[PDB]
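Accompanying notes for the structure given below.
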Protein chains: 2
Amino acid sequence: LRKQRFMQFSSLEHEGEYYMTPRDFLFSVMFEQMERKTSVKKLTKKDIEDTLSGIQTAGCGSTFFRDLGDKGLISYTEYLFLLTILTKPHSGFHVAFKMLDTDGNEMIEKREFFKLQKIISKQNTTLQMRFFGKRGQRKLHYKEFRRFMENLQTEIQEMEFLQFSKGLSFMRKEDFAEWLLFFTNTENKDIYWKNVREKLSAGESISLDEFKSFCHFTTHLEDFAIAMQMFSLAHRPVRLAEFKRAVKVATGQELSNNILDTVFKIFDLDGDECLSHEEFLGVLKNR
Amino acid sequence: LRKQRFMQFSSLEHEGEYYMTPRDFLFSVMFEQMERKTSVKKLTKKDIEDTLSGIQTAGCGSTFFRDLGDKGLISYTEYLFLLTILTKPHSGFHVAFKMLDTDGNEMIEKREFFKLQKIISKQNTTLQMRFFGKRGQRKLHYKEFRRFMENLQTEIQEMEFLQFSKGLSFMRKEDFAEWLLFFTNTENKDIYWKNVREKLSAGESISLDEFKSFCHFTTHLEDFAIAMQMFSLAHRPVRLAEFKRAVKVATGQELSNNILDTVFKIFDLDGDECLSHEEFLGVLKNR
């Protein structure tokens, strides 16, 4: 029923063709319940020039949505298209491109409408403008498409960093708990709150790189879990350095001990300073 | 009882000499109730090198607190010293400097301790380090002191901008309502919410300059009110252009009609499109 949610956060509709503002989406992925819209504004057909006027100054980097800020053409189809690229690790990236016609955008331009017409059988966008110029112009090959993949992932990731560090460039090790708790959704288990309230010492912080890497690590969650099959069945709880080289070869993204020690310090309720499979992975499969 | 609040947000104490982290203060002025500290950390006397190590990379501009991020020596005395410079407009700036010995920091160095000893009769800081080098070295004249005044005002102002625009460089005209409502504290009067819900159209946004100017305009609130005495007793409600030139000569800071029209559109409940004294000023004196 994602469509019904898409109606909630969206406030721009055209004969039922609800267009999403760039902010609504970013709010649909950051916040969970927001209702202040009270608007059917876009009916005046300013849309056809509204977006194209403002997209001409878009930041191709990690600000492609932090540059427009609630003005842009985002269709419900494209909305879901971001949801699927939300969860793609590096592995699926080439495949997600290869899932499309893979013969260059000459065969992938129509795939956009094909993306649209797919939802129809089931029953001028900002991206298409950035992907195909004005009327199907730009030849957005894989790497160019891949560029748009990672930064937009980083973007939603990055903006999340501020929402917990309250804008400051540093996130208290205690703040980093809620994000994990908001991730694992096992927050009602006070034992972890009991764990963090004493085991964690309110001290230094975590920068964006250490957090953005960790968030990216979870994008590759599965490949890590498989590399932990031999140990999970062995039930031997993992040590820090073991866990580092593990996630190293698992995701390809190194982490900082300043994170995982806390991750250990919060997830090692057994008190052995070693993460068994049911300790970390067990709660991670709550959602 | 501000001291009792200072205890809440602070988490670093030394024989009762509670030192404030740079973030606690910024959280004490942005948030209102926060309790996650659970720490008496600084007892290990790492403080004497903790701050001085990190302050060496401080951004002298509008990031002097967005540069350290919860590591710094902020005394309860200095805490209040920021509270008083929080509310100073440009007028009091020279005076606030002139309230001190005014004979150059040679007579103003001791004023820092004098600031401290003042609270004692009543019953190595980060700033002093930035104000007097290491042991009473730097001669922070007025303009240099004034530099620290405005940016720190801008800083707390700026960080507030993100907290409502949710990090995005643009603040929805609807977001700008709550800030005013959080300012006027007349939010329980649904008529304004009734006003904004229909009169305001969810559309374009407001940048930082238009907001930071407006926030600065309220720093000079009184001088504006006096320039409105002749009109308030006249009871004639003010027009936009009239209001512009008014706040122009009042604060010295021009605004954008995109703000005040909404301010009009939200505060003109009488429906005459003209702000009477009791309309705007009347609710502004609620706090």
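Note that chain A is numbered according to Swiss-Prot, with residues 85-207, 231-394 shown in order.
Every residue gets a Cβ built from N, Cα and C, even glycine.
Among the features that Swiss-Prot reports, Ca(2+) 1 binding site is placed at A:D185, A:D187, A:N189, A:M191, A:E193, A:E196, with the record citing experimental evidence. In the three-state DSSP scheme, A:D185 (mutagenesis position) falls into the coil class. Counted within 10 Å of its Cβ, the other Cβ atoms near A:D185 (mutagenesis position) come to 15, all protein chains included.
Taken residue by residue with DSSP, A:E386 (mutagenesis position) is part of a helix. Around A:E386 (mutagenesis position), the same-chain residues six or more apart in sequence whose CB sits under 8 Å from its CB are A:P344, A:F374, A:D375, A:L376, A:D377, listed in sequence order. The Ca(2+) 2 binding site annotation in Swiss-Prot covers A:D375, A:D377, A:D379, A:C381, A:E386, and the record cites experimental evidence as its basis.
Here the domain 'EF-hand 1' (A:172-207) has Cβ contacts under 8 Å with residues 159-162, 164-165, 232, 234-235, 238-239, 243, 245-249, 252-253, 256-257, 260, 323, 326-327, 330, 358-359 of the same chain, all six or more residues outside its ends. Here Swiss-Prot flags A:172-207 as domain 'EF-hand 1', drawing on sequence analysis.
Annotation source Swiss-Prot lists domain 'EF-hand 3' at A:293-328.
Recorded in Swiss-Prot as a mutagenesis result, A:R107 to E carries the remark: Does not affect its ability to regulate the activity of MCU; when associated with 120-E-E-121 and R-154. According to DSSP, A:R107 (mutagenesis position) is assigned to a helical segment.
In the three-state DSSP scheme, A:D154 (mutagenesis position) is classed as coil. For the mutagenesis of A:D154 to R, Swiss-Prot gives this note: Does not affect its ability to regulate the activity of MCU; when associated with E-107 and 120-E-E-121. The structure shown keeps the original residue.
For the mutagenesis of A:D185 to A, Swiss-Prot gives this note: Abolishes mitochondrial Ca(2+) uptake; when associated with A-375 and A-386. In EF1(mut); decreased calcium-binding and abolished ability to interact with MICU1 when associated with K-196. The structure shown keeps the original residue.
Cβ environment of A:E196 (mutagenesis position): A:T232, A:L234, A:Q235, A:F238, A:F239 lie under 8 Å away, each six or more residues apart in the same chain. In the three-state DSSP scheme, A:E196 (mutagenesis position) falls into the helix class. Under mutagenesis, Swiss-Prot gives A:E196 to K with this note: In EF1(mut); decreased calcium-binding and abolished ability to interact with MICU1 when associated with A-185.
In the three-state DSSP scheme, A:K206 (mutagenesis position) is classed as helix. Using a 10 Å Cβ-Cβ cutoff, A:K206 (mutagenesis position) registers 6 neighbours. In Swiss-Prot, a mutagenesis experiment is listed as A:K206 to A, annotated with the note Does not affect interaction with MICU2.
Recorded in Swiss-Prot as a mutagenesis result, A:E329 to A carries the remark: Does not affect interaction with MICU1. Within 10 Å of the Cβ of A:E329 (mutagenesis position) there are 11 other Cβ atoms, across all protein chains. Secondary structure from DSSP puts A:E329 (mutagenesis position) in a helix.
The secondary structure of A:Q336 (mutagenesis position), as reduced to three states from DSSP, is helical. According to Swiss-Prot, the mutagenesis experiment A:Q336 to A carries the annotation: Decreased interaction with MICU1.
Experimental mutagenesis is annotated in Swiss-Prot for A:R352 to A, with the remark: Abolished interaction with MICU1. Following the DSSP three-state reduction, the secondary structure of A:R352 (mutagenesis position) is helix.
The mutagenesis experiment A:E386 to A is recorded by Swiss-Prot, whose note states: Abolishes mitochondrial Ca(2+) uptake; when associated with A-185 and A-375.
Spatially close to A:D154 (mutagenesis position) yet at least six residues away along the chain are A:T105, A:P106, A:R107, A:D108, judged by Cβ distances under 8 angstroms. Outside the domain 'EF-hand 3' (A:293-328) by six or more residues, the chain places 171-175, 260-261, 264-265, 267-268, 272, 276-281, 283-286, 354, 357-363, 365-366, 369, 372-374, 376, 390-391, 393 with a CB less than 8 A from a CB of the stretch. Of A:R107, A:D154, A:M191, A:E193, A:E196, A:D375, listed as recorded positions, those near chain B by the criterion of a Cβ under 8 Å from one of its Cβ atoms are A:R107, A:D154. The binding-site residues under consideration are A:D187, A:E193, A:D375, A:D377, A:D379. Their Cβ neighbour counts within 10 Å are lowest for A:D187. Once Cβ contacts within 10 Å are tallied over all protein chains shown, the mutagenesis positions A:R107, A:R352 are led by A:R107. For A:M191 (Ca(2+) 1 binding site), other Cβ atoms within 10 Å of its Cβ number 11. Apart from A:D185, A:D187, A:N189, A:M191, A:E193, A:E196, the Ca(2+) 1 site neighbourhood in this chain, defined by C-beta within 8 angstroms of the site C-beta centre, holds A:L184, A:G188, A:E190, A:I192, A:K194, A:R195. Of all Cβ atoms in the protein chains displayed, 10 besides its own lie within 10 Å of the Cβ of A:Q336 (mutagenesis position).
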